[PDB]
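A short worksheet on the structure shown next.
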Amino acid sequence: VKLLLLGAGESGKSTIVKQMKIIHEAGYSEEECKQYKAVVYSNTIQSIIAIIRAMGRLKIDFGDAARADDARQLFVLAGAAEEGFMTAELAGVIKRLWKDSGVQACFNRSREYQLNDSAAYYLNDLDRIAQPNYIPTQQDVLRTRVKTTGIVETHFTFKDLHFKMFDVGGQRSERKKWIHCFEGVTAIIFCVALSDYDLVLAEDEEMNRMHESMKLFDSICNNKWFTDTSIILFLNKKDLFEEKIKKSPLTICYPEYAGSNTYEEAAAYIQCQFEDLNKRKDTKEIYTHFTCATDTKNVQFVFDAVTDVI
Ligand SMILES: Nc1nc2c(ncn2[C@@H]2O[C@H](COP(=O)(O)OP(=O)(O)OP(O)(O)=S)[C@@H](O)[C@H]2O)c(=O)[nH]1
Ligand SMILES: [Mg+2]
């Protein structure tokens, strides 16, 4: 069984790859987790820095002036974290910045700039991750963000089927590499981030992230080459979408949306927007699933269902 994961940047493709290891193997060992220790620290430092940088551009002041000295110290000390080291002093500087009301106000305007989805997850768990002898947990590993370059190949056995899963980067510069994986594909798992509806591309701030996804799906779904390949659509980040729909209108993305700001109605509308792109509706089926890629139990059951479709 050859599976190819496609979708735009940060859609959740690489997270599904990590779940196969947790679910079908025995998860990440102590040595493997320790390798991710530097990614966690790097992800954390980059998140707080992205917020402090945006405050300048949007002209947002710190709630407490003293935070200005902490911001200074942050940069002086940031270098260590990059190397996989976190000093109690650095942890203290960041925790005080994160709690600042001005920092939080900017945090709440994250769609106006580019910020990692896992920023709050790590920043809120600073006491735990700044510990001496900290070893990333399986969830910390699943929460890391590293842009995929090249082609990753993973193998695993499930239900007496040997799987070969392929993963590639979704950002514009990596899409030219997709053609290298087009041979003998059994099924495509196309990932879409539901929470992308009010965000713009990191590669271009004039292009809405969800509209870019639609263009890609239309392109893949209707490619003659994939006529006999099963298309599985994963409408991902349902956890983030659930919290965002309450405070951010979907009309930002689909002006014609006339439903309420509820999860079930908004989610079903997006599903139809993607399913409608399929031009062979009578002769080509699309299998849609709503997922939370970081939730192992969710992914376990969805994959069960998917493999039966396989
Ligand atoms: N909260 C939440 N975060 C998720 C979910 N799926 C993915 N993430 C987070 O989103 C970030 C990006 O996901 P990732 O898997 O790296 O995307 P990608 O599609 O492989 O992106 P690329 O390699 O094309 S640039 C990661 O930090 C990951 O933990 C989800 O359903 N919920
Ligand atoms: Mg990736």
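By the numbers in Swiss-Prot, the shown part of chain A spans 34-343.
Cβ coordinates are placed from backbone N, Cα and C, and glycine is handled just like the others.
Here the residue is the original one, while Swiss-Prot reports the published mutagenesis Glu43 to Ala with the comment Mildly impairs receptor binding; mildly decreases basal and receptor-stimulated GDP exchange. If you look up Swiss-Prot, you'll see 43-48, 150-151, 175-178, 200-204, 269-272, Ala326 marked as GTP binding site, on the strength of a large-scale study or a structure entry. Residues or ranges marked as Mg(2+) binding site by Swiss-Prot: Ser47, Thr181. Experimental mutagenesis is annotated in Swiss-Prot for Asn149 to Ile, with the remark: Inhibits interaction with RGS14. Does not inhibit interaction with RIC8A. Record note (Swiss-Prot) on the mutagenesis of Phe189 to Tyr: Increases basal GDP exchange rate; no effect on receptor-stimulated GDP exchange. Among the mutagenesis experiments that Swiss-Prot reports, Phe191 to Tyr is described with the note: No effect on basal GDP exchange rate; mildly decreases receptor-stimulated GDP exchange. Per Swiss-Prot, mutagenesis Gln204 to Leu is noted as: Expected to have lost GTPase activity; inhibits the forskolin-mediated increase of cellular cAMP levels. Does not inhibit interaction with RGS14 at centrosomes. One mutagenesis experiment named in Swiss-Prot is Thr329 to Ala, and its note says Increases basal GDP exchange rate and inhibits the forskolin-mediated increase of cellular cAMP levels. Where Swiss-Prot documents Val332 to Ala as a mutagenesis experiment, the accompanying text is: Increases basal GDP exchange rate. For the mutagenesis of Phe336 to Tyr, Swiss-Prot gives this note: Strongly increases basal GDP exchange rate; mildly decreases receptor-stimulated GDP exchange. The structure shown keeps the original residue. Quoting Swiss-Prot on the mutagenesis of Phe336 to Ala or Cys: Increases basal GDP exchange rate; mildly decreases receptor-stimulated GDP exchange.
Location within the structure of each feature annotated in Swiss-Prot.
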{"residue": "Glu43", "record": "mutagenesis position", "Cβ within 10 Å": "26"}
{"residue": "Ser47", "record": "Mg(2+) binding site", "Cβ within 10 Å": "23"}
{"residue": "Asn149", "record": "mutagenesis position", "Cβ within 10 Å": "18"}
{"residue": "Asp150", "record": "GTP binding site", "Cβ within 10 Å": "19"}
{"residue": "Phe191", "record": "mutagenesis position", "Cβ within 10 Å": "15"}
{"residue": "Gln204", "record": "mutagenesis position", "Cβ within 10 Å": "15"}
{"residue": "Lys270", "record": "GTP binding site", "Cβ within 10 Å": "25"}
{"residue": "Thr329", "record": "mutagenesis position", "Cβ within 10 Å": "17"}
{"residue": "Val332", "record": "mutagenesis position", "Cβ within 10 Å": "25"}
{"residue": "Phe336", "record": "mutagenesis position", "Cβ within 10 Å": "21"}
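Spatially, by CA atoms, the binding-site residues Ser47, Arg176, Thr181, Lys270, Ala326 include one closest to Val332 (mutagenesis position), and that is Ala326.
The binding-site residues recorded for this entry are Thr181, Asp200, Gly203, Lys270, and the Cα of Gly203 lies nearest to that of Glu43 (mutagenesis position). The distance from the Cα of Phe336 (mutagenesis position) to the Cα of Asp150 (GTP binding site) comes to 23 Å. Proximity to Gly203 (GTP binding site), judged by a C-alpha distance within 10 Å, picks out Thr181 from the recorded positions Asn149, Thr181, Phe191, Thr329. The DSSP secondary structure for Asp150 (GTP binding site) is coil.
Around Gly203 (GTP binding site), taking its Cβ as the centre, 25 other Cβ atoms fall within 10 Å, counting all chains. When the recorded positions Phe189, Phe191, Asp200, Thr329, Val332, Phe336 are checked against ligand 1, none has a Cβ within less than 6 Å of one of its atoms. Screening the recorded positions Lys46, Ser47, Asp150, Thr181, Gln204 for a C-beta under 6 A from any atom of ligand 2 leaves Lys46, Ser47, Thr181. Under a cutoff of 8 A between CB atoms, and with a sequence separation of 6+ in the same chain, the neighbours of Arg176 (GTP binding site) are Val73, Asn76, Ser151, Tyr154, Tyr155, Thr327.
The Cα atom of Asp200 (GTP binding site) lies nearest to that of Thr181, taking the recorded positions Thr181, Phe189, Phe191 as the candidates.
The shortest Cα-Cα distance between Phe191 (mutagenesis position) and any of the recorded positions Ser47, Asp150, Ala326, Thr329 is the one to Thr329. Using a 10 angstroms CA-CA radius around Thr181 (Mg(2+) binding site), the recorded positions that qualify from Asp150, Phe189, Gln204, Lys270, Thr329 are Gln204.
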